[PDB]
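Read the structure below first, then the notes.
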Amino acid sequence: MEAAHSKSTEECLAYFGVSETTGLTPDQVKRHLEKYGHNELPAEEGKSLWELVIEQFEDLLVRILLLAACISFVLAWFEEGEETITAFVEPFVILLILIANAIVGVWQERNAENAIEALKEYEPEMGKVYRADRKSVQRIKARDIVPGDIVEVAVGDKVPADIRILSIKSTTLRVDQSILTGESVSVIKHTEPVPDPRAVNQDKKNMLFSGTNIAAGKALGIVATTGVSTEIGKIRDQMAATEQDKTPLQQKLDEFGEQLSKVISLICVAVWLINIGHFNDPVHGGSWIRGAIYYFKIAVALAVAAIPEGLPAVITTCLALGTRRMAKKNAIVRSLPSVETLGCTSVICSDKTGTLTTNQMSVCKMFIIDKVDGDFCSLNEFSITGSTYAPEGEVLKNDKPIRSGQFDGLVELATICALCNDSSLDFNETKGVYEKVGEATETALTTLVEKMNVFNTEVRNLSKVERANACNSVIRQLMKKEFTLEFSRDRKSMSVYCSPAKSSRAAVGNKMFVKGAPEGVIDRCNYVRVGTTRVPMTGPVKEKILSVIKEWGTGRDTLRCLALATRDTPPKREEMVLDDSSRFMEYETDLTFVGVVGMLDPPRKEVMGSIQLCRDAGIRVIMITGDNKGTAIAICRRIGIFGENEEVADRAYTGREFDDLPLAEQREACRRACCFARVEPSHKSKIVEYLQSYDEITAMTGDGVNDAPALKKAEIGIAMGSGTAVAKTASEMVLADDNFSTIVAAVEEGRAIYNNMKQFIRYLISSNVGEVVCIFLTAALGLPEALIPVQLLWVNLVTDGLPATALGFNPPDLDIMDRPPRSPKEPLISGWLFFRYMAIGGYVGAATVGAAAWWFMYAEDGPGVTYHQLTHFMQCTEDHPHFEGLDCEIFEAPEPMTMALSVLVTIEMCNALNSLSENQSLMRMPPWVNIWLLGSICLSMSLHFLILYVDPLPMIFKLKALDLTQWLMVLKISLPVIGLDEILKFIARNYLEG
Ligand SMILES: Nc1ncnc2c1ncn2[C@@H]1O[C@H](COP(=O)(O)OP(=O)(O)O)[C@@H](O)[C@H]1O
Ligand code: ALF
Ligand SMILES: [Ca+2]
Ligand SMILES: [Ca+2]
Ligand SMILES: [Mg+2]
Ligand SMILES: [Mg+2]
């Protein structure tokens with residue numbers, strides 16, 4: 001129905017031929033599903049694989065090797081005919097390592113995207129509809145919604161399709177439509193039609209757009225368009241502007257990447273400058289311009305060898321890996337920095353009802369007034385059986401099933417629960433279980449009314465569906481609901497104005513049925529109902545009431561209590577303004593107490609363990625709830641936040657007590673207290689903000705709309721999968737499984753990702769530095785060249801490839817969740833850790849020039865035995881005072897250079913074994929703890945063995961095979977790099993700080 005906002009409510013109902021209070025017939029739905037199809041979208045598109053590869057070649061560090069591979073290809077056209085084959089290989093060596101990391105990235109990305117979509121599509125989105133099938137509102141899939149049927153939405157709900165508002169069951173309806181219209185602050189909706197058909201979405205103040213959320217209130221409406229025809233569906237199939245952005249940690253690495261890109265660039269020019277005197281050497285035989293190209297090729301090859309290629313890829317791989325690992329644990333990671341932030345998290349704030357608890361409400365206790373003397377007050381307490389939402393239970397007075405209608409106080413109490421109620425009950429035919437429609441606290445009352453068959457309604461012959469709201473519907477037909485004063489958390493109560501249905505209670509007058517937190521409701525009571533009579537509220541009576549609240553609340557069941565009262569003589573209907581909810585409390589004054597219900601809400605089993613695990617990781621868990629302080633503390637003890645006998649007078653505050661404190665004292669209380677109760681949504685964010693003033697990484701956990709500000713304020717917001725759509729929208733991570741332990745796993749994951757980045761850097765730096773100091777050592781001591789540009793590239797492919805990337809798959813340390821979180825002030829590289837780089841780099845650099853000099857001197861079977869003549873090897877051409885009389889071109893042998901190349905590769909493969917942890921020993925953390933690394937080392941090692949023995953290869957790479965004795969020398973020098981870092985690991989762990 002195009003331009004349904006233009007037509008009135010009456011014209012929209014007749015447009016599809018629907019009854020407003022009834023809904024579509026089962027035959028109408030069939031025709032509309034055939035005519036309009038399902039309310040869904042063709043899954044948009046997805047990340048193209050061709051575009052998934054092009055992202056691997058966008059970073060600076062990768063693009064550097066990009067320009068290098070091109071230059072080496074261009075310079076290959078200036079190569080002489082005799083030495084062609086060697087030149088063509090150079091750019092392929094540079095390009096192959098880029099593809100190697102590109103494959104791992106795209107592969108890991110695909111697996112991450114699949115795990116996410118396999119979790120997003122797991123749980124189907126539902127919507128509340130009114131149809132001729134059932135009397136009460138039923139729950140159906142959003143995909144089966146069609147224009148026509150009447151749809152109900154309340155606070156926190158997500159609008160399924162484009163809805164034309166028929167009636168607003170609240171005094172105000174505010175809608176969060178920032179996802180469409182862009183406007184942040186919630187907007188007010190009305191039922192009046194907008195005459196302009198060409199009006200914008202912002203002018204459609206009677207329409208409810210799909211994908212948006214209801215910030216406040218509750219309305220009833222008819223669907224206008226579904227599927228692609230939706231106003232948000234028009235831009236979904238085209239305007240797909242992604243909200244992709246690099247994480248803070250990713251930006252910290254890219255900053256460090258350019259930091260190295262400058263330093264390496266400097267030391268590469270430093271190579272080309274200290275070798276200007278070799279531009280006119282007989283080794284090249286070229287002019288002063290030809291010899292400059294060779295050492296220029298060295299600088300570029302040394303650059304490629306030094307420049308981290310996997311760094312921009314391993315961070316994307318680890319991030320994607322974390323996302324998949326969270327999707328595995330049924331956790332929707334809405335924002336990429338979610339995992340890494342929970343690693344830094346020091347404080348986790350959390351809502352109580354629905355978050356820390358299962359939100360499976362059931363009334364088990366209730367009491368009314370029995371007898372009131374001058375100072376004596378007795379109560380008629382009752383017990384209710386049944387933990388689920390099924391209308392199956394018994395009211396027990398002294399272990400005896402009693403008739404609810406016998407007690408007049410129970411009649412009024414049940415009346416209140418059914419009338420002062422926006423939620424209902426619906427039976428699921430598929431699962432065979434009664435499901436709530438709306439708030440769990442309210443539905444608990446709905447099931448109570450059904451069990452409290454007050455008017456003795458025949459229900460034994462009703463189906464499971466009809467049994468759901470049978471007794472409730474009865475009461476609704478007794479009093480006409482004029483209007484409702486929605487539940488507000490400042491007043492902490494809800495009211496409903498009712499008039500008689502002109503039948504039985506017609507000769508009485510209007511009434512208001514109030515329901516809310518015991519504190520406020522009782523304070524606003526001036527009388528108490530004794531059956532049908534009324535007596536003034538006094539001291540002893542008020543005290544007796546509250547005493548039972550405290551009992552059930554702080555008891556072993558920790559009951560969520562709720563007071564029920566009525567205003568016998570309400571103000572005139574025309575003397576009440578419904579524009580401001582601030583006046584609603586005054587309308588709920590001069591009340592008369594009727595009774596109190598107490599419902600159990602069992603805490604999730606995985607909570608107590610999680611809090612203890614958080615405590616081991618040095619993470620505080622603060623409960624912030626709007627519930628009673630007595631209940632809040634009692635539950636804190638049950639989940640481990642407080643001791644069973646711990647004094648909590650200094651560690652637990654109400655919103656009132658918290659406000660009485662000076663601002664400076666409020667800030668101090670947040671790092672002290674762990675339990676805040678009777679708190680407004682403003683307090684939750686205020687507490688979070690207070691913790692952030694101490695520069696602590698704060699997380700928020702919740703499910704309701706009252707958590708949204710704190711979820712936005714915190715570093716990372718975690719919503720319950722069974723929570724509201726509002727809470728999820730304001731979150732960075734959604735727990736679909738509602739598993740609290742998944743939060744702890746996300747913490748470990750974040751700490752693991754950060755640690756893997758450290759060992760990745762710890763390896764790639766300490767190794768590449770050794771390559772640099774090796775080149776400078778030869779030029780400093782006077783020894784001949786150790787490596788050629790082609791050999792430099794080969795080391796790069798073999799050492800800075802998969803053995804580096806595999807470190808992103810390292811296991812977490814043995815004490816990763818037994819150590820306090822990393823401070824935001826902590827730098828990327830410690831001063832001690834930088835010494836670690838030079839200590840290893842210095843050895844492996846001198847271990848390479850030492851193996852090359854070993855072949856010249858100490859080598860026995862190795863052809864060529866000299867002493868202290870390596871320093872002066874360019875003299876024998878013109879002078880040979882101490883030379884034995886051997887060949888004058890022995891210093892250009894490929895054998896000693898192959899020794900240096902062999903050690904350089906091997907000693908880095910060993911160095912990668914030291915990159916399984918930071919301070920943990922190689923014995924405590926065995927080398928077989930990472931199979932992915934060992935598989936990369938052997939592949940790199942074997943690929944090096946091919947280059948030496950496969951006939952055409954060592955000629956191209958200018959190498960010669962090593963004897964079995966020569967390899968033993970390689971291992972003799974390479975292997976003790978393990979012991980060096982082992983000592984360094986022993987110092988930091990024991991003599992320093994473990
Ligand atoms: N629908 C409702 N109608 C009336 N009172 C309510 C309703 N829901 C909750 N309350 C009362 O208001 C108090 C505050 O609720 P809220 O601030 O949402 O957090 P919590 O439900 O965790 O207490 C509750 O303790 C409850 O007694
Ligand atoms: F525990 Al709540 F809103 F559900 F404070
Ligand atoms: Ca490199
Ligand atoms: Ca290297
Ligand atoms: Mg709540
Ligand atoms: Mg909640």
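Header lists the method as X-ray crystallography, 3.2 Å.
Heads up, the Cβ atoms here are built off N, Cα and C, so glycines get one too.
What Swiss-Prot says about this protein:
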- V304, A305, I307, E309, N796, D800: Ca(2+) 1 binding site (BINDING)
- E309 to Q: No loss of calcium binding. Strongly decreased rate of phosphorylation of the active site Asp residue. Interferes with conformation changes that are essential for ATP-dependent Ca(2+)transport (MUTAGEN)
- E309 to A: Interferes with conformation changes that are essential for ATP-dependent Ca(2+) transport (MUTAGEN)
- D351: active site, 4-aspartylphosphate intermediate (ACT_SITE)
- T353, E442, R489, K515, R560, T625, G626, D627, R678, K684, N706: ATP binding site (BINDING)
- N768, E771, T799, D800, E908: Ca(2+) 2 binding site (BINDING)
- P789 to L: Almost complete loss of Ca(2+) transport activity because of reduced Ca(2+) affinity (MUTAGEN)
- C876 to A: Loss of ATP-dependent Ca(2+)transport (MUTAGEN)
- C888 to A: Loss of ATP-dependent Ca(2+)transport (MUTAGEN)
Residues among the binding-site residues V304, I307, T353 that border ligand 5 - Cβ under 6 angstroms, in sequence order:
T353
Express the distance between the Cα positions of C876 (mutagenesis position) and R489 (ATP binding site) as a whole number of Å.
94
Residues near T353 (ATP binding site) in space but at least six apart in sequence (CB under 8 A):
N359, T441, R560, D601, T625, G626, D627, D703, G704
Considering Cα atoms only, can you say which of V304, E309, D351, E771, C888 is the nearest neighbour of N706 (ATP binding site) among these recorded positions?
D351
Taking only the recorded positions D351, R489, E771, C888, which one has a CA atom nearest to the CA atom of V304 (Ca(2+) 1 binding site)?
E771
Would you mind ranking the binding-site residues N796, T799 by how many other Cβ atoms sit within 10 Å of each Cβ and giving me the lowest?
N796
Let me know how many other Cβ atoms fall within 10 Å of the Cβ of the residue listed as 'active site, 4-aspartylphosphate intermediate'.
28
Those recorded positions in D351, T353, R560, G626, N706 whose CB falls under 6 A of ligand 2, listed in sequence order:
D351, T353, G626, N706
Ligand 3 is in the model; which of the recorded positions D351, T353, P789, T799, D800, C888 have a C-beta less than 6 angstroms from one of its atoms?
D800
List, in sequence order, the residues of the same chain other than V304, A305, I307, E309, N796, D800 whose Cβ lies within 8 Å of the centroid of the Cβ atoms of the recorded Ca(2+) 1 site.
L65, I94, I97, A303, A306, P308, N768, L793, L797
Can you name the recorded positions among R489, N768, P789 whose CA is within 10 A of the CA of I307 (Ca(2+) 1 binding site)?
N768
Calculate the distance in Å between the alpha carbons (Cα) of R678 (ATP binding site) and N768 (Ca(2+) 2 binding site), and round it to a whole number.
59
So for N706 (ATP binding site), how many other CB atoms are inside 10 Å of its CB?
25
Based on a Cβ-to-ligand 6 distance below 6 Å, what subset of the recorded positions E309, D351, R560, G626, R678, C888 would you report?
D351
Quick one: of the recorded positions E309, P789, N796, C888, which has its CA closest to the CA of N768 (Ca(2+) 2 binding site)?
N796
Suppose the Ca(2+) 2 site is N768, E771, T799, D800, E908. Which further residues of the same chain have a Cβ inside 8 angstroms of that site's Cβ centroid?
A305, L764, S767, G770, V795, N796, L904
Listed in sequence order, residues with CB under 8 A of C888 (mutagenesis position) and six or more positions away:
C876, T877
